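Comments concern the structure below.
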Amino acid sequence: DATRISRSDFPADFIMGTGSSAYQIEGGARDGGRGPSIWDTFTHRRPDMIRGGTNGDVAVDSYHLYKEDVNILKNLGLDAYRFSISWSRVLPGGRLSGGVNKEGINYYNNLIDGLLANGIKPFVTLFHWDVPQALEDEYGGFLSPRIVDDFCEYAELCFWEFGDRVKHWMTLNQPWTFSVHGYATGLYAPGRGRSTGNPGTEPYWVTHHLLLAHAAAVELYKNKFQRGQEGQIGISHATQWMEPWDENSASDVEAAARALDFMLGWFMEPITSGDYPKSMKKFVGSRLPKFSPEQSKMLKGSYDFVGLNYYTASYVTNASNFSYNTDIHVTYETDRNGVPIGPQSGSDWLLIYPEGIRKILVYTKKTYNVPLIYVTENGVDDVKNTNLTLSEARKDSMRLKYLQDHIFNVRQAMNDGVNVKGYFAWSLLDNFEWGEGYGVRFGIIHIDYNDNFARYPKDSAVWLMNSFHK
Amino acid sequence: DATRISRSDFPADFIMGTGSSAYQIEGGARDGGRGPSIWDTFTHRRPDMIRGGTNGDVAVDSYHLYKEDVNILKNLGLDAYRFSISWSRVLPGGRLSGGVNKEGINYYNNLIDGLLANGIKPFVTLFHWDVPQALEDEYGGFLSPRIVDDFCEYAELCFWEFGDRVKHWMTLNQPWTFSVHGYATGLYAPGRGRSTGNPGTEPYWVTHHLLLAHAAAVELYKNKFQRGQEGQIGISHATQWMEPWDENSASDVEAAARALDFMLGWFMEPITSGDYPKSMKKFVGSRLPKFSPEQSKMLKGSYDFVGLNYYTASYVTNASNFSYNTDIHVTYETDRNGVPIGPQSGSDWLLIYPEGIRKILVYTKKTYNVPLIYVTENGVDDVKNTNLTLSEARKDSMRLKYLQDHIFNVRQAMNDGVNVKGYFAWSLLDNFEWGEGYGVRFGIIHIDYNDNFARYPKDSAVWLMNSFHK
Amino acid sequence: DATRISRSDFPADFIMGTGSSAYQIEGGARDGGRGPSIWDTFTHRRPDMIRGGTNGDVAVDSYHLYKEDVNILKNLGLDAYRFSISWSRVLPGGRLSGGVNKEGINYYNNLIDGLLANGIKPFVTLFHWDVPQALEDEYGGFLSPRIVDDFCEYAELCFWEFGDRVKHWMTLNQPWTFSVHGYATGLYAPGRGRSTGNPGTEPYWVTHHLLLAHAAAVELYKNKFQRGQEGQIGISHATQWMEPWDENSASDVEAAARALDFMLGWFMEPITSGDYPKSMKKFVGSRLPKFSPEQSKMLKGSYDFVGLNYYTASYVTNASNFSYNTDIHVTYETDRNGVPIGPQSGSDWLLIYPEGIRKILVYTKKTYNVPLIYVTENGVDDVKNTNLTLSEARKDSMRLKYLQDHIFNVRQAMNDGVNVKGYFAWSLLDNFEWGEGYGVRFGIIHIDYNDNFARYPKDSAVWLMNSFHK
Ligand SMILES: [Cl-]
Ligand SMILES: [Cl-]
Ligand SMILES: [Cl-]
């Protein structure tokens, strides 16, 4: 029974925490010497692209309120906290010649020491879509392959400064989303894809550059730091369970496996065997870059653990110039015969399907043979309602049930022999939600935008504390 | 012609200025020992009643940022600034026994010395709807005639603490809107009359108590302070020009006179003659309270000057249990034949009718014989649009035309013989617009809610500085 | 013999301590954003009701001087300190929508870390009569059963913020005195029942709501916090030993049982059996509210331990519109023949009867079967005398004898089989004594009201340190 699930259902080394990302929570966008990211420029030059015409300038000010956030995490009582570093905060010109920003570095050391002073293990993510505008304007950010070198300098800087305290690193979080919405749909920064953009090619380049960035940085950590710092490095991928519309149509079973390949295979096959997946080569063909064999040699096996981000699920079936969206040759369906795959959440794109996480997990271990996994994101948003008062606003029953159901399923995947080491809820705080602006609330901690971002736990947080404290 | 209007069109002693009110700009709702006002409880207990479900806990933070507001005022170059004191900031329990708050007194004293250091004359308003919650809760606030004594204590504090430097006082601003929307429509705080409220009776009592509070405070100033401090005291009234829908229908002409009577005569006749206006006794009859004869002697001529707030105008015609709304027996028309009385501002209720201000002024002078008038409010709101970048956003041509046409008409009124002494635009800053929340902008100074309320002048501010500097 | 009593007469796990309550010591009534409690309004609106016409605006200033109180506690050497949180300090509008006050939370967190730095265990009391004025004014406070929900929000805040370090909680202290003197005699705040009050009904409702607030808060702790924080929760009851005026009159014996029933059974039977005591239903009958059966299921056994506050004792005999006072049908006798039950303290209502505490303890164990008890209050007041210099003033032999005799009797009770876990003297400091104002001194630490509340130990403090140090 899911409602009874608690810490003692898990092995003792199991890790529990929460998560944020720098641009969604920090604010202090032009403070302490930070330079502009592509999200800074996107939200300020294309306000029409954001619900409310808002931006992350202040966000929820974890830049100035990080001490409260740490006190929150100490009360919450979980093992670990996952956050990301703002590239253009530590290097405002993105590359070394641009300046090294001591104040930015001091911020993260203050963050990291606060966490450890309180027994909370930091899990740090080098990159979460916030590309320094300077690198974007000079050579097209991740379009160009120069990005690998700059990224590598940025990475080395973080390892040298923080690697004595941070022992768990991730190069990238959710690169899929950065590629697709950055360059295919043009909904996220830099906002490209109808030169003005091209959903047929750019996404594939960008992803190509992301993966070399990731593999270069892991070679760096592994050759220069790991022996002396003794940490571990890995990466974090967007996932979504893909169900065959018709369990029978062996052709649907195929539209589903293809939908995987194009989402998760696109990143996981490279770091597994040094190459993209067949289906992708087949359907993309010559628009899809190749790896030199030293590149493959570098990618193949570039990680100590993998993190999976899981929210939702879908039915897949087959489809009927060029674009990533169409290259997949599938159609997405939400119901079989009038029945949705699961109930809606506050967000119409998000259907609740706890069994999906069990599946995605088992699939991953089976298809790619990963020996160590973390779930690095999993959570749900609140129904929008500016009408509720706080005692109402905080009873977040759906989220609570969502957490218990997904955590129960993770536990099942383990029984199936998937070696999962921890689970992190998304997100710690309500925060900036990219194109959605401040309207969507994923926090286990509630935030009051009308009164300096006062923070208050929701019942999910009290429940996490009480059920998983240690 | 209007666009050429400048300070040299007016006499040398004429005064130009801008204005705000405490709850709309201050924030710092619970800082520096402020107690809660009825606007605090309303916005927090009934967020459904506010666009966005927002409140003025932070507002545009003038509580902390006033040094900046003062600098803006010094740059703007106008003679004067009109602001109001938050009753429950200085007396957080509303009455003396509730505690005198030194820190809130220190705040206004800093504001005031700050303005005086810069050559800016302070015009101060004791009351702008922000009734101390403690008084509302103890005896129903302006429902009870207890309010007259408490209001007097409050006023005497202010004169004692500030009267050495403030020389221009106003007891109430726009009492009309308070009565009507507080007690007839129930749209504003305390949100009554949509016991529980009675649109037929409460508005008339509230208004009755407002006027006695005003007259008691004026007797107090004049008997106990005027000789030593040598200030001047007055009051500010909502007004709207009322136009006969059909200039020919002597019946329409009268509906228009009656509509004035119930808006402006309701407050003006008592301080002129000691009594309510004839038409209101007729149509409201026995539901309309009466003044003892010593009350009338206190009310009559209880002011050194009067201010009028003008925004818009209207066509009036005759109408075909009880409520203030129906007691007027008029109907409101904008169109005289699908021909609107004037164009829309960014608000559909505000229609631009510059000659309105000229007429209201001339009417007030003739009907009530006021020897000295200020226009204490006048302004317009920008079209909403979260899509513009600041360079576009600050180009506020409508407002700029609006100001010149209205200021031009004020000049006319002075030619017509009205003694107008000054004119304040509304408002200085974009701010909390009551039930409209933050979505409506009246400022000559733009505000960026996304970036700690950064202030930036709009072309109207620039124009006012350039044409009226001194 | 009593005078030789020392820590080595007790088991090793036995706990000694001292205590205060928030409104009696803190002061800082309007500092750090505290909101007003009913004791604030009562003392300020009805000063005639307080000896001297004084209030606890400053009290003995522990709000500012707590570092000093902490040092005193470290010097005193006892295991524990019992204090209470001021509801309206943490939530100045009493309910969440009223604002969460960080600064009041920071205050208790400093107090608490301060005590823990010094090896002193904090025992914390959520409620000690200081009802937020905002709640009293909105819906009559503990008159309404709304209070149960608000009280629960409050309690959950406290457990979330402090429960990582506070491991010993109490929901209410001395609810009896609150009901009776708040609502029957009208002597204490809110001062009712001497509408307007009704000694016949309100006390019974107040008490009814107190017990539901207590039981809701305990269910909350036990279901949402206990597992993660591992604390313990309980409650503290007023008690007085009731002695049969004539040991022979079986009728007197019963008046005594009935007098207990109406003081202690009134609170104790509900948390023991789910219901009021038999005798109270009989004599109060239909005026006594009833528990739905889920209420009784929540109440029954709703505590981890119970504390008893004992001061004095009394002889009871039978008595010959309605009020709590008369419903008891008993009369109180001190003299058994011009032979007083014991000598006077500095207060004529307090008569020294050490075996009282032994009997009350044994009775509680037998009648209600509590497995775990603390004596949470016990102390005596000095003879008034503004004539003594400090060297004389601090020689408090009566108190010192009083403590030894009572502590001796506690030891007896443990021989008699009662499981007493600790004992706290009352109070640490001389302080605000409610209707008695400052004229009455219960402190083991003297206070000099003439010289910023300088603290100085009295011989009893010295003795307690010397005999009970650890
Ligand atoms: Cl370089
Ligand atoms: Cl008073
Ligand atoms: Cl609430």
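Numbers in chain C come straight from Swiss-Prot, and the residues shown are 13-206, 231-356, 364-513, in order.
Heads up, the Cβ atoms here are built off N, Cα and C, so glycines get one too.
One entry in Swiss-Prot concerns the mutagenesis experiment C:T189 to A. Its note says: Reduced activity. Within the same chain, the residues at least 6 positions away from C:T189 (mutagenesis position) whose Cβ sits under 8 Å from its Cβ are C:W141, C:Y200, C:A274, listed in sequence order.
Annotation of the mutagenesis experiment C:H193 to A in Swiss-Prot: Reduced activity. For C:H193 (mutagenesis position), the count of additional Cβ atoms within 10 Å of its Cβ stands at 20 [all protein chains shown].
Looking at Swiss-Prot, you'll find the mutagenesis C:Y200 to A noted as follows: Loss of activity. All protein chains considered, the CB of C:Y200 (mutagenesis position) has 20 other CB atoms within 10 Å.
Experimental mutagenesis is annotated in Swiss-Prot for C:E420 to Q, with the remark: Loss of activity. Using a 10 Å radius centred on the Cβ of C:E420 (mutagenesis position) and all shown protein chains, the other Cβ atoms total 25.
Following the DSSP three-state reduction, the secondary structure of C:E420 (mutagenesis position) is strand. Residues or ranges marked as active site, nucleophile in Swiss-Prot: C:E420.
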Integer Å distance between the CA atoms belonging to C:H193 (mutagenesis position) and C:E420 (mutagenesis position): 19
